[PDB]
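S.K.: Got a structure here, written out as structure tokens. Questions coming.
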Amino acid sequence: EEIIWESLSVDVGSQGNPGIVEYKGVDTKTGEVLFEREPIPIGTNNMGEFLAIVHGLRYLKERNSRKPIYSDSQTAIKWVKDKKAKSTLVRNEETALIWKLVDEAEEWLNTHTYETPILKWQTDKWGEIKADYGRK
RNA sequence: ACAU
DNA sequence: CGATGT
Ligand SMILES: [K+]
Ligand SMILES: [K+]
Ligand SMILES: [K+]
Ligand SMILES: [Mg+2]
Ligand SMILES: [Mg+2]
């Protein structure tokens, strides 16, 4: 603790895993929805969590904001740190779109800088992240 | 085990 | 119960 309330919180939502994936980012303090990605027909939870963080980085950088990002995904936080999404999802025609977005997110990370802290949301202490989809 |  | 990940 404690929660850094001046922050952006992101989360994935899905219908199946693998399944339809979407994500959104919210103001941690107010819950205001700041961005929401159109659903992607097939992806994994972790790909979506990764895309949500990278989109947050891009959203904050464009707005000259130094706020941190919270994610509840140990996996996606590590993938962003490594600039490499180590997903097991088959690459095929059905998964081409999510894999294109993941490839492009990695490419963005490899061509841009940021100081944004990427912080673990401590669900066990604080409850569900503010960007959660309320589906579980 | 832990994080989803 | 199933799945994605370290
Ligand atoms: K949920
Ligand atoms: K969770
Ligand atoms: K497991
Ligand atoms: Mg999550
Ligand atoms: Mg959630």
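The numbering of chain A matches Swiss-Prot: 61-196, in order.
Recorded method is X-ray crystallography, 1.4 Å.
Cβ coordinates come from backbone N, Cα and C, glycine included.
When I checked Swiss-Prot for this same protein, it listed these features:
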| type | residues | note |
| --- | --- | --- |
| BINDING | A:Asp71, A:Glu109, A:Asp132 | Mg(2+) 2 binding site |
| BINDING | A:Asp71, A:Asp192 | Mg(2+) 1 binding site |
| MUTAGEN | A:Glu109 to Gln | Loss of activity |
| MUTAGEN | A:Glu188 to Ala | Strongly reduces activity |
| MUTAGEN | A:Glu188 to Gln | No effect |
| MUTAGEN | A:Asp192 to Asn | Strongly reduced activity with manganese. Loss of activity with magnesium |
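So where do these features actually land, and what's packed around them?
M.R.: Cβ environment of A:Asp132 (Mg(2+) 2 binding site): A:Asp71, A:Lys180, A:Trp181, A:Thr183, A:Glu188, A:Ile189 lie under 8 Å away, each six or more residues apart in the same chain.
In the three-state DSSP classification, A:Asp71 (Mg(2+) 2 binding site) falls within a strand.
Taken residue by residue with DSSP, A:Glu109 (mutagenesis position) is part of a helix. Cβ environment of A:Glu109 (mutagenesis position): A:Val70, A:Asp71, A:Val72, A:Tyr83, A:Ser131, A:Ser133, A:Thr135, A:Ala136 lie under 8 Å away, each six or more residues apart in the same chain.
A coil conformation is recorded for A:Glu188 (mutagenesis position) in the three-state DSSP classification, outside any helix or strand.
In this view, A:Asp192 (mutagenesis position) is surrounded by 18 other Cβ atoms within 10 Å of its Cβ, with every protein chain counted.
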S.K.: When you measure from each Cβ to the nearest atom of ligand 2, which of the recorded positions A:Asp71, A:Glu109, A:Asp132, A:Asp192 fall under 6 angstroms?
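M.R.: Cβ < 6 Å from ligand 2, in sequence order: A:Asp132.
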S.K.: If you count other CB atoms within 10 A of each CB, which of A:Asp71, A:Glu188 wins among these recorded positions?
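M.R.: Neighbour-count leader: A:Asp71.
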S.K.: Return the members of A:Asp71, A:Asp132, A:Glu188, A:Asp192 (the recorded positions) with CB less than 6 angstroms from at least one atom of ligand 4, or none.
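M.R.: Passing the 6 Å Cβ check against ligand 4: A:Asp71, A:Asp132.
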S.K.: What is the set of residues, excluding A:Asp71, A:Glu109, A:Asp132, whose C-beta falls within 8 angstroms of the centroid of the C-beta atoms at the Mg(2+) 2 site?
M.R.: A:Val70, A:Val72, A:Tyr83, A:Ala112, A:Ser131, A:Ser133, A:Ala136, A:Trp181, A:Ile189, A:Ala191, A:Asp192
